[PDB]
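Just dropping this structure here.
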Amino acid sequence: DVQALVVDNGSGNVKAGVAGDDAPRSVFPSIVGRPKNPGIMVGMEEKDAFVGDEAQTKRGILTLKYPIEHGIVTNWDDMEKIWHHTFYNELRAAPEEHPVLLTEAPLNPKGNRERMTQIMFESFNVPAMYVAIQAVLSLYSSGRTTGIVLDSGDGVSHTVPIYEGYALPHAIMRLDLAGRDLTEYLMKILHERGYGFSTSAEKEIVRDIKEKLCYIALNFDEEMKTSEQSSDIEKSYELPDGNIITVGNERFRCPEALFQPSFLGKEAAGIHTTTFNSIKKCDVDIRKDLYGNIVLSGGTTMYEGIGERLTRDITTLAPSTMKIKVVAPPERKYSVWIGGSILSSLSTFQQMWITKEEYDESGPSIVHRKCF
Amino acid sequence: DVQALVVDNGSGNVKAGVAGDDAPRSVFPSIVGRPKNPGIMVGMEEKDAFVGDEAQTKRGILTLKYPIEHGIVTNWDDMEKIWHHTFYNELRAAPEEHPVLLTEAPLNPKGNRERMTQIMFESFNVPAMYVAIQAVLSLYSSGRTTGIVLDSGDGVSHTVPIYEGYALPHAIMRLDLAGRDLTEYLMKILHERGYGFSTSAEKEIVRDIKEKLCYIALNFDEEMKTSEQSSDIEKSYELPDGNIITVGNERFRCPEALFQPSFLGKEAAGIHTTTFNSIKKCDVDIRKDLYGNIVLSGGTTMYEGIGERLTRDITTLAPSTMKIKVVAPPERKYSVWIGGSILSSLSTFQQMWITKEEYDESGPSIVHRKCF
Amino acid sequence: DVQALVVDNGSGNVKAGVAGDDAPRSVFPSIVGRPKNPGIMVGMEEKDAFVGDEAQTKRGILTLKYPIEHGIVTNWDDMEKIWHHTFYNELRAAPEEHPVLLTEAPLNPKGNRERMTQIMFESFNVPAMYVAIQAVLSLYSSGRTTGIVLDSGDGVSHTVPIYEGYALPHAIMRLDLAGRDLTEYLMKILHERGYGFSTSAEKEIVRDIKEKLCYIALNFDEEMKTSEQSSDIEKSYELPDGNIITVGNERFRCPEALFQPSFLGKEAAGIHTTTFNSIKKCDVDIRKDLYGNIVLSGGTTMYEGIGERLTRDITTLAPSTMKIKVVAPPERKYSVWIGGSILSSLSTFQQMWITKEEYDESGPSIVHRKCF
Amino acid sequence: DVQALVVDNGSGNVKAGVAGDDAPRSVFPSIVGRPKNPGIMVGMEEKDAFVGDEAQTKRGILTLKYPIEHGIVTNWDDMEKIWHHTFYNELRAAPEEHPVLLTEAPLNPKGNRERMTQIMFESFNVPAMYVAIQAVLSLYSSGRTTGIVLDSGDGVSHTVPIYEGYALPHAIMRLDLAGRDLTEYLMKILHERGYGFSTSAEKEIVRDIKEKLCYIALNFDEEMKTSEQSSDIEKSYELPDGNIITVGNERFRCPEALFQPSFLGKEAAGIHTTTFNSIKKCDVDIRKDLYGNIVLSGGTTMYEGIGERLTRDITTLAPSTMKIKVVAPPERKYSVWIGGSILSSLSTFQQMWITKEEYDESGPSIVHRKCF
Amino acid sequence: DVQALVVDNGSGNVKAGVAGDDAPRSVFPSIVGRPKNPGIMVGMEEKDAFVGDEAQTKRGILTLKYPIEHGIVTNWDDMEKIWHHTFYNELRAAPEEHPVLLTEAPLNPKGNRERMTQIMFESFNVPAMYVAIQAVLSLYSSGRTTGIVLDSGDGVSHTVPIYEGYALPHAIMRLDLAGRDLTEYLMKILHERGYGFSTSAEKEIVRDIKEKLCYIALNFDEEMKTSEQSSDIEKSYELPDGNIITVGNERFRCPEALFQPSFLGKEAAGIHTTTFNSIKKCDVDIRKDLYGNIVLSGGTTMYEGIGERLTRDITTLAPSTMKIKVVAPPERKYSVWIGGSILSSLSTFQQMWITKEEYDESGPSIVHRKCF
Ligand SMILES: C/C1=C\[C@H](C)C[C@H](C)OC(=O)C[C@H](c2ccc(O)cc2)NC(=O)[C@@H](Cc2c(Br)[nH]c3ccccc23)N(C)C(=O)[C@H](C)NC(=O)[C@@H](C)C1
Ligand SMILES: Nc1ncnc2c1ncn2[C@@H]1O[C@H](COP(=O)(O)OP(=O)(O)O)[C@@H](O)[C@H]1O
Ligand SMILES: Nc1ncnc2c1ncn2[C@@H]1O[C@H](COP(=O)(O)OP(=O)(O)O)[C@@H](O)[C@H]1O
Ligand SMILES: Nc1ncnc2c1ncn2[C@@H]1O[C@H](COP(=O)(O)OP(=O)(O)O)[C@@H](O)[C@H]1O
Ligand SMILES: Nc1ncnc2c1ncn2[C@@H]1O[C@H](COP(=O)(O)OP(=O)(O)O)[C@@H](O)[C@H]1O
Ligand SMILES: Nc1ncnc2c1ncn2[C@@H]1O[C@H](COP(=O)(O)OP(=O)(O)O)[C@@H](O)[C@H]1O
Ligand SMILES: [Mg+2]
Ligand SMILES: [Mg+2]
Ligand SMILES: [Mg+2]
Ligand SMILES: [Mg+2]
Ligand SMILES: [Mg+2]
């Protein structure tokens, strides 16, 4: 039949493509930029707002804003611009002719889903629609039916355990601590070396510093003493204007906040304790199979050395006779989109779409009893 | 001739096979499981209910229920599922071509037999049928014609005396105290060490703890005083998730309730007093031969040290010049099935089958005239 | 003789006072708080831990922890702080010159009693001591000698039937589901309207929302269909910082989990089914008098409309000719303490105390011989 | 006793004195002037550099430079001259006999504070030393233990919330926009009337014009229309050589950049939004007491009409039931020095000084361990 | 439609022409001359004032005055004479039939623009008018949309950065040091060789000496030693009356005041430091494109060797990995006029003219609304 469009709306990036492929076609940041200075050259291309990668190339004269925060849309006018840009400029496919599969985080407010369905049916005029959960799609991509998925992107961290294809909804955990908080913490602790970043366009520089120079230590208190002894911890970075900076402790002190959220001033547990508590809220007869298939998903799980640290911590938390195995596949930054592409092409799935007739009959509230 | 199918329906397990063998082919628990969570992975096998060993393998997501309680069927819709599973999946033999031999406990209501015969003739379309008493089949298996059989399984304890092939029906006794009450009592007294079991799937763990660590003391008070002296009474057990527990007095305090039913809050005599009272309701000229052949059968008689305790107690109750002998054969957990297999293959038994013609002529009430 | 001190140690609150009064003098929460930030103003009070009502007043800079969970002490060092605070700051009475009466839930582990007795004799140097069951003190307060008490506080729900002063210990039931689970369930389902509570200090706000806006419906399904029709179900609440929230279905969906524990993901029966099963494990001659004196006790029974719902459900379960009567007295939140005050002042009770001489002679194990 | 010396080093002025007084003795500008012309009269007193008030009296033949910019020292050789002038010419007290208390802004680089400690111990040979935060001293002076202090001087604007004596370090915010930027902006917008200021001495003249004629409007957009109607907005000013200038809109357009930083071309939020965002990063249970005590401190908060404007803006941002109270006391240009004088005289403080022995033992890095 | 008249009013010269050409038609000095002696020959022409090139031919009997100084008009009666001469004698085109495009320096007083618009609408009766910035027209002429323009003529030096067609107004810098100051400095230092010029007509001779014999050194301190070693530096010049003078160091000491304004007794930075500071006030993401398109404009940039010196100095100031490229076009003395001619002929520009109707409606203050 006709192929579907798979759109993964994250807090940081937008992953989009066509169902049946092995990778998404379009990946661009979810930002909307507006000029802060006046234009004076007659004959230029005057535009009110810039979207996506165009806002990244000319961020020097723009103010940057994210419409999504912690998985929740906070500005629907900019979200609609981003979706228009995705449909007509990046994929170049009419949404009136394809069914659209969307994603969302668990334990979200219901108005988010309802507004999403309403916009998709009344603004873009799609034939069919569906909203899935991101970690479930990650497990679809993994190829298994039993495991606990740890998903961490830019806004939300969450764990979802599943056994033999059955959901354990009372065991779902959610943590509002992700890559954006780590970028802000790094920007804050860079002030100790004498480096100041304040604006929106310098936050994009700090994020690249983080993605290029940060790693996870196997034991924090020992690295805090081994690095203080020599200078082989220090690395250099060249700014867009030719200046050079050097970073030391900040390379591993920044992602340590995933395991000790009190560096940020948050009364919350790390990701290892959250995964352990999510496993312990399941029945005693299924914990043995969850300990062996801990699955990593998202961009924030791509630090160097995260699997060994997680294995060591959960091994310390768990009994001595269990076998803990964390699986960190390559290309796990796109596993949600890959799982959604796999799901939307099954022959048994073609009866779960929300169609235009059911929407005209019942309104936007049907998403609560058809998509879960 | 055409061989028969022998089906021993217990409260706890099903024993099935073909007449002429020395052991039953299929032994599985008599449970029906139903999922309590929603299934979310598209492409899975969506079953409504699980039966037998499959319900035991995935009990972590299921609610377990027994259709038989105290030898009486309390849910016929699930009993029909269990019988279908027994005929078509375990034995893989058409019941339309073999006569079926069923079992039952003595002193049961008549509606049980009538519903059983009606289902066997109208749902499975058997050619012939028969319902026997379990303790009599146990003596068929023993190879003797004189003795008193003490049968104890999961729901019912009963004694039946027989003298040279003749029934003594006024001396049959029945006790509603068996392995399931002992499992519940162990689960109740485990709270003293700080262990809490509540669900249907944890009861199956408590039952295995009981079958692996419990034993019968020769003298209860001296054992209670001796165990308090040292720690050589304590054993260890590993839970399905790697945790370790330790049990002490509970090892012999749990099956002591077979002899002192007041631990459970019941006004009833132990099994030794019941066997004695059953012997004493016989004629004075027969008691000498019953004292010398006391036969044990069933799963609840498999405790270590039960024969010596029973011999000691009955010797104390009986006159000094009688010779008490308890016989506990190995494989006494299948002696009912073995005796039924023996009975269904005798050449003189082939005229006692209830035929389809007699059923169509008189209805399901013929079970009271052709069986006893 | 000298008066006694009555201390009711619950999971949520401490009730303390002197024997002979009609109400306890000190009621404060059972919490220990520790600062999570550094103190910088020189000249301030440097306290390491805050107990009781002082931890509630400054919960903004503290992490709150409960030392008791499900009626079982999990941190004895904090329990010792709470008892010190109770004896020296609230009542201001020397425990060296008063006998102390403590309480406990039924079916607890034995170490919980032994450690309590050891602390009371070795740390506070009391002359005498006693440990009683709470649901029995509730009936002492009721003034009767026959009835079944349903006690429900913050940690444990339990029922105890008693007939003319005689215990029926084989019919005691226990359910690990109380007000704290309902607070957590309300906090979980508030996410649907867009409200996020995560820390220990926000849990204390959710608990107050529950105690101010929740009620029990007579029929759940008709209420779910009726509330969806209009907006007269919605109520407003003002947060400590001036924000306003509004709640709908959550008002009666939260306490419905007392009757349908599957909302929480638990395989267990409601309180009505548990009371019925507790009455049915008694003798047929005593059930008629238990159906007529169902007594309510505890904080979780203070919901508006619980007596009528319980009467309706137990009427549906019981035979048609029985007269079911639920008695819900005012001031039933202090009935355990009132019953203890009554018991400790009887002249016949003055020989049941555990004295210092017996403890020095036999150790902490005497609590299993002199108490029950 | 031996009293301490309290030295408040700002970007604009030096405040110095002796601990125990109610006002600082010496207040002079933090400038170092050098002659730009040759000296020709034989017999004059030749000097290489002029410091403090002498550089202001003869600024006609000098080039003026500030060694401190945005709270960070950019030229240590001139900082040493200023400290020598402060110790030997203004206070006339040997630093070898008194302990010295210094100040600093929050979120500064560490090398700044380390150089301060090193110079104070190796150049001036002090017995003891300490470095505090300015906004905390302002609250010491205010006499409270709860509030948020908005400090604004010549280089840095910062807010620090404090509750019941406890620091909330994750909610500290820093803004690089203060009086010097306002002086430069007024100098830039005076070109519209035809007045041109370029040099350092003319910059001092412009700063004096700003301190004498500028004020804050309650509503900017209405003030821009009311002033365009008449000429009652215009004031006159006499230059050092007898010329007369007149200023209009610039009286309230210049300090409006504190609330709209885009007049300067900065992507940053005003002081009202910064105070609000600093309050909102605290816990919900603490905000009510911070709204009620907002403390102003520094020279840049001395504009007429700042309290009413700040109250109106924060009222607009906050919920309608909160009570916002801004407190702006007289002498708030010296409140940092007064708070430091109070702190350095407490008896409980005499164990927090960094001593010469600890410095010889550990080096300059002990300031990160003993100070915060 | 009708073509426009482009008039570039500099401090030194007037550039005029018609829109659509590649070079201006009329270039004459902006001078007004009045006779200082009596005319005695009867029959001569009795003029009261001479304008333009005629005042240059007979400067021997005239006093010469400039009406414009540092970009500001200081005598409007002579300005009207110069404009009348430009319109009726040089171009010979009626201003009543053509729209007029004027130019101005940035950061000028507003009365200048207002008086220009008033005179153009009330004295010459133009249909439309517009006032542009000179440095922006230079970039219009260069053909780019990104760069920083260094414009230096006779009165003012200024730098304007532009990125992708957007203005950066907070980074505009202005320096009151240009060719006229260099002429006065050369006239002053020529006194060392024995040459004395005092009058206006001799200042016009010193300007020609400067334009014919001055050049910029690559390194000043080394030229001051290399030239001291020989006479190859000496050049000769013939005065209007036949005398011969010779110049040495003055050839490169005179234009060295552009890079060291302290030769003139001025507290200001050179042009290289001013350009660097104007680049550093832009955002870090833009500086890379401004370093590579530094554009020169005006007559004071026509010295031999200025591009290499500017490149060397900016390279020394900038980081080592940036690529600095100064572009010095031939015919850069008319690039402002060429850019204005290009601008006034675009089809999109024909709606930005200030027309007679808007002026009659709003007065001369509309120049602040329609021109930026
Ligand atoms: C990091 C960057 C450039 C850098 C200048 C690149 C170079 C290579 O680093 C230095 O030169 C280190 C030096 C420094 C100064 C003192 C010291 O003991 C150690 C280092 N730091 C400085 O000059 C500080 C002073 C400062 C201002 Br004002 N407010 C701040 C707020 C917090 C912290 C410090 C400050 N400074 C000018 C900045 O941060 C500026 C605003 N930052 C940028 O433009 C960003 C976009 C790129
Ligand atoms: N190599 C890397 N190492 C560490 N973090 C990374 C890396 N690459 C991306 N990230 C972080 O991952 C986040 C984006 O992950 P993604 O899963 O695409 O976000 P979302 O799905 O929420 O849009 C960014 O905040 C970025 O900082
Ligand atoms: N080794 C053992 N020791 C003690 N009890 C056992 C043992 N094996 C099984 N049982 C008990 O015997 C019961 C099953 O006995 P069985 O004869 O199968 O009963 P039924 O015929 O009613 O199914 C179970 O309740 C189990 O607890
Ligand atoms: N008015 C009320 N309505 C409903 N629940 C209440 C009310 N008051 C208190 N509760 C609940 O009762 C619990 C405390 O009950 P209580 O029996 O005093 O505690 P404890 O378990 O310590 O004895 C708390 O969890 C609280 O949520
Ligand atoms: N009356 C006033 N009104 C407005 N601003 C003032 C006034 N007096 C001083 N200022 C400004 O305060 C600044 C110095 O304040 P202060 O806080 O003492 O400086 P520092 O940053 O050195 O502590 C100067 O920039 C000055 O412009
Ligand atoms: N070849 C040259 N070399 C150096 N300076 C020159 C040269 N030609 C003209 N100038 C200087 O340029 C100035 C006039 O330049 P111009 O840009 O036309 O002035 P404006 O635009 O201000 O009218 C005069 O002061 C003159 O000294
Ligand atoms: Mg994602
Ligand atoms: Mg059996
Ligand atoms: Mg209680
Ligand atoms: Mg200050
Ligand atoms: Mg010019």
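Residues 5-376, in that order, are what chain D shows, numbered as in Swiss-Prot.
Heads up, header says this was done by electron microscopy, 2.6 Å.
Heads up, the Cβ atoms here are built off N, Cα and C, so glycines get one too.
Positions annotated as ATP binding site by Swiss-Prot, on the basis of experimental evidence: D:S15, D:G16, D:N17, D:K19, D:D158, D:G159, D:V160, D:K214, D:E215, D:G303. As a published mutagenesis entry, D:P42 to Q appears in Swiss-Prot alongside the note: Reduces inorganic phosphate (Pi) release in presence of Mg(2+). No effect of K(+) on Pi release. No effect on Pi release in absence or in presence of K(+); when associated with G-49. Under the heading of mutagenesis, Swiss-Prot lists D:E49 to G and annotates it as follows: Increases inorganic phosphate (Pi) release in presence of Mg(2+). No effect of K(+) on Pi release. No effect on Pi release in absence or in presence of K(+); when associated with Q-42. Experimental mutagenesis at this site is recorded by Swiss-Prot as D:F54 to Y, annotated: Fail to form long filaments. No inorganic phosphate (Pi) release in presence of Ca(2+). Increases Pi release in presence of Mg(2+). No effect of K(+) on Pi release. Here Swiss-Prot describes D:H74 to Q as a published mutagenesis experiment; the accompanying note says: No formation of long filaments. Reduces inorganic phosphate (Pi) release. No effect of Mg(2+) or K(+) on Pi release. Filament elongation rate appears normal. Annotation of the published mutagenesis D:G115 to A in Swiss-Prot: Failure to form long filaments. Inorganic phosphate (Pi) release is slightly better in presence of Ca(2+) than Mg(2+). Slight decrease in inorganic phosphate (Pi) release rates in presence of Mg(2+) or Mg(2+) and K(+); the original residue is retained in the structure shown. Under its mutagenesis annotations, Swiss-Prot gives D:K270 to M the following note: Forms longer filaments. Increased inorganic phosphate (Pi) release in presence of Mg(2+) which is further increased in presence of K(+). Filament elongation rate is normal. Under the heading of mutagenesis, Swiss-Prot lists D:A272 to C and annotates it as follows: 5-fold increase in inorganic phosphate (Pi) release in presence of Mg(2+). Among the mutagenesis entries in Swiss-Prot is D:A272 to W, noted as: Forms longer filaments. 18.9-fold increase in inorganic phosphate (Pi) release in presence of Mg(2+). Filament elongation rate is normal.
Relative to the rest of the structure, where do these features sit?
Note: D:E215 (ATP binding site) has no non-local neighbours, i.e. no same-chain residues 6+ apart with C-beta under 8 A of its own C-beta.
DSSP gives D:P42 (mutagenesis position) a coil state; it is part of no helix or strand. D:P42 (mutagenesis position) is surrounded by 5 other CB atoms, counting those within 10 A of its CB over all protein chains shown.
DSSP assigns D:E49 (mutagenesis position) to coil in the three-state reduction, placing it in neither a helix nor a strand. Under a cutoff of 8 A between CB atoms, and with a sequence separation of 6+ in the same chain, D:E49 (mutagenesis position) has no neighbours.
For D:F54 (mutagenesis position), applying a Cβ distance below 8 Å and a minimum sequence separation of six or more within one chain yields D:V36, D:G37, D:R38, D:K62, D:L66.
Residues within less than 8 Å, Cβ to Cβ, of D:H74 (mutagenesis position) and separated from it by at least 6 positions along the same chain comprise D:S15, D:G159, D:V160, D:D180. Mapped onto three states, the DSSP output places D:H74 (mutagenesis position) in coil.
DSSP assigns D:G115 (mutagenesis position) to a helix in the three-state reduction.
The number of other Cβ atoms within 10 Å of the Cβ belonging to D:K270 (mutagenesis position), over all protein chains shown, comes to 17. Secondary structure at D:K270 (mutagenesis position), taken from DSSP and collapsed to helix, strand or coil, is coil.
Taking the Cβ of D:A272 (mutagenesis position) as reference, residues of its chain lying under 8 Å away and at least six apart in sequence are, in sequence order, D:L179, D:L181, D:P265.
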What kind of secondary structure is D:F54 (mutagenesis position) part of, going by DSSP in three states?
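DSSP assigns D:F54 (mutagenesis position) to strand.
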Once the chains shown are all counted, how many other Cβ atoms turn up within 10 Å of the Cβ of D:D158 (ATP binding site)?
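The Cβ of D:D158 (ATP binding site) has 25 Cβ neighbours within 10 Å.
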Chain A sits near which of the recorded positions D:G115, D:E215, D:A272, counting only a Cβ gap under 8 Å?
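Listed in sequence order, the recorded positions near chain A are D:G115, D:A272.
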Using the alpha carbons only, what distance in Å do you get between D:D158 (ATP binding site) and D:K270 (mutagenesis position) once rounded?
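D:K270 (mutagenesis position) has its Cα 17 Å from the Cα of D:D158 (ATP binding site).
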So if I draw a 10 Å sphere around the Cβ of D:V160 (ATP binding site), how many other Cβ atoms end up inside it?
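I count 23 other Cβ atoms within 10 Å of it.
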DSSP three-state call for D:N17 (ATP binding site): helix, strand or coil?
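Going by the DSSP assignment, D:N17 (ATP binding site) falls within a strand, counted as strand.
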By CA distance, which of the mutagenesis positions (D:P42, D:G115, D:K270) lies nearest to D:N17 (ATP binding site)?
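Nearest listed residue in space: D:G115.
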How long is the line from the C-alpha of D:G115 (mutagenesis position) to the C-alpha of D:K270 (mutagenesis position), rounded to the nearest angstrom?
27
Taking only the residues the record lists as binding ATP, namely D:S15, D:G16, D:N17, D:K19, D:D158, D:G159, D:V160, D:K214, D:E215, D:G303, what is the largest Cα to Cα distance between any two of them, in Å to the nearest whole number?
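Comparing all Cα pairs, the maximum is 21 Å.
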So which of D:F54, D:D158, D:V160, D:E215, listed as recorded positions, have a Cβ under 6 Å from an atom of ligand 1?
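List returned for ligand 1: none.
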Around ligand 5, within a Cβ distance of under 6 Å, which of the mutagenesis positions D:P42, D:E49, D:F54, D:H74, D:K270 show up?
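With ligand 5 as the reference and 6 Å as the Cβ limit, the list is empty: none.
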What does DSSP say about D:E215 (ATP binding site): helix, strand or coil?
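The three-state answer is helix.
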